[PDB]
Amino acid sequence: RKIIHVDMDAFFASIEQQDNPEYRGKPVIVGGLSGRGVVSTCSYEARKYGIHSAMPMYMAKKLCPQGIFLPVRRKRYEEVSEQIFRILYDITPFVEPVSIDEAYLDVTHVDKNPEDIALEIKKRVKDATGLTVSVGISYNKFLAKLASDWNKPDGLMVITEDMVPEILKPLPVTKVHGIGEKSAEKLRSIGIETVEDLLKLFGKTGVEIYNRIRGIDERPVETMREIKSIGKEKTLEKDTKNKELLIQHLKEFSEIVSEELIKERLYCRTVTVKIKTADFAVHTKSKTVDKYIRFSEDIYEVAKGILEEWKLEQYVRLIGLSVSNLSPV
Ligand SMILES: [Mg+2]
């Protein structure tokens, strides 16, 4: 199997520096400029100051007061993402989109050597957009994405089999990639930190992790991945018939669901509210709207509407929100 993983370098910030010459070479931090704003991404200059994604923006401003701080120009970024994925599909149809800036390609049945292929991705992308892309090459998805993130800025790295876990030993498991930021500490707490300390030495998905650390993944590049539903629910602390607290939950659900839609590059037209009542029954009601929606407050408005005209007969112990009837590709 010949697996390539592509990953744009500081995507939003690089787009901003490409569209604004006067921002080049300087720290650029793209994110939410309001109160609880969070860094979406920042250029490699800015990372030298200690800024990283998900960091609160007021901190980033403290670390880098002279930095250029920008809001998220979502639609411009999606433009550039489409003109990159076009090259990706032109190279081969076996493309598994991961995100607005990440794909896998299964080039096992392509003539050119994977190294030449990655070189062509790089060239084609920088000619089309001015941006650099880090490319990984291996026989796996796990390894190919390790290789793409490795020589991260404008990188290119092959990982063949001979370098089965030997080269992975010094990796901090923070960079596990495979499944991290959920065992950031329950492994730093139980004393092992390097893949070395865990190399073939909780989540009950360890059969992935212990296998992934080896050269073994086997999961296929999945073209044609279709999401039918996206949702969130919460079992409640106590039973309730108070539409007000139910709707606060719906509000927070709307935010989560909006974020997942936006990340998936999708829109929705049906909103579903779900309750579990005190006699263990599940009730759902949905509304369909004419115009595609993706914004947290739009989803929330439909959901709030649904809840208000429900007439709860029994006490509620679970509340959930769901979106379906999704936009294409
Ligand atoms: Mg990226």
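Chain A uses Swiss-Prot numbers throughout; the residues present, in order, are 3-203, 212-339.
Every residue, even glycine, has its Cβ placed from backbone N, Cα and C.
Per Swiss-Prot, the features are as follows:
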{"type": "DOMAIN", "residues": "5-182", "note": "domain 'UmuC'"}
{"type": "BINDING", "residues": "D9, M10, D103", "note": "Mg(2+) binding site"}
{"type": "MUTAGEN", "residues": "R38 to A", "note": "20-fold lower dsDNA-binding compared to wild-type. Bypasses 8-oxo-dG oxidative damage of the DNA template at 37 degrees Celsius, but complete loss of the bypass ability at 70 degrees Celsius"}
{"type": "MUTAGEN", "residues": "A56 to E", "note": "20-fold lower dsDNA-binding compared to wild-type. Bypasses 8-oxo-dG oxidative damage of the DNA template at 37 degrees Celsius, but partial loss of the bypass ability at 70 degrees Celsius"}
{"type": "ACT_SITE", "residues": "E104", "note": "active site"}
{"type": "MUTAGEN", "residues": "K147 to A", "note": "20-fold lower dsDNA-binding compared to wild-type"}
{"type": "MUTAGEN", "residues": "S185 to A", "note": "Significantly decreased dsDNA-binding compared to wild-type"}
{"type": "MUTAGEN", "residues": "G241 to E", "note": "20-fold lower dsDNA-binding compared to wild-type; when associated with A-240"}
{"type": "MUTAGEN", "residues": "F290 to A", "note": "Significantly decreased dsDNA-binding compared to wild-type. Bypasses 8-oxo-dG oxidative damage of the DNA template at 37 degrees Celsius, but partial loss of the bypass ability at 70 degrees Celsius"}
{"type": "MUTAGEN", "residues": "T298 to A", "note": "20-fold lower dsDNA-binding compared to wild-type; when associated with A-297"}
{"type": "MUTAGEN", "residues": "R327 to A", "note": "Significantly decreased dsDNA-binding compared to wild-type. Bypasses 8-oxo-dG oxidative damage of the DNA template at 37 degrees Celsius, but complete loss of the bypass ability at 70 degrees Celsius"}
Can you give me the residues near the recorded Mg(2+) site, meaning same chain, not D9, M10, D103 themselves, Cβ no more than 8 Å from the center of the site's Cβ atoms?
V8, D11, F13, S101, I102, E104, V135, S136
Listed recorded positions are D9, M10, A56, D103, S185, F290; which sit with C-beta under 6 angstroms of ligand 1?
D9, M10, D103
Taking only the recorded positions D9, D103, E104, which one has a CA atom nearest to the CA atom of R38 (mutagenesis position)?
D103
Cβ neighbour count within 10 Å of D9 (Mg(2+) binding site):
22
I need the nearest neighbour of the residue listed as 'active site' among the recorded positions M10, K147, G241, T298, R327, using C-alpha distances.
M10
Candidate recorded positions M10, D103, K147, pick with smallest Cα gap to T298 (mutagenesis position):
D103
Of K147, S185, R327, which mutagenesis positions are close to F290 (mutagenesis position), meaning a Cα within 10 Å of its Cα?
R327
Can you tell me how far the Cα of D9 (Mg(2+) binding site) sits from the Cα of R327 (mutagenesis position), in Å?
42
Mind telling me which of the mutagenesis positions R38, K147, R327 has the densest Cβ neighbourhood, counting other Cβ atoms within 10 Å?
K147
Euclidean distance between Cα atoms of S185 (mutagenesis position) and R327 (mutagenesis position), Å:
30
Please identify which of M10, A56 has the densest Cβ environment, defined as other Cβ atoms within 10 Å, among these recorded positions.
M10
Conformational class of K147 (mutagenesis position) under the three-state DSSP mapping:
helix
Between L203 and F212 this deposited model leaves 8 residues unbuilt; compute the CA-CA distance across that break and give it in Å as an integer.
13
Tell me which of the mutagenesis positions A56, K147, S185, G241 ends up closest to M10 (Mg(2+) binding site) in space, Cα to Cα.
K147
If you draw a 10 Å sphere on the Cβ of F290 (mutagenesis position), how many other Cβ atoms land inside?
7
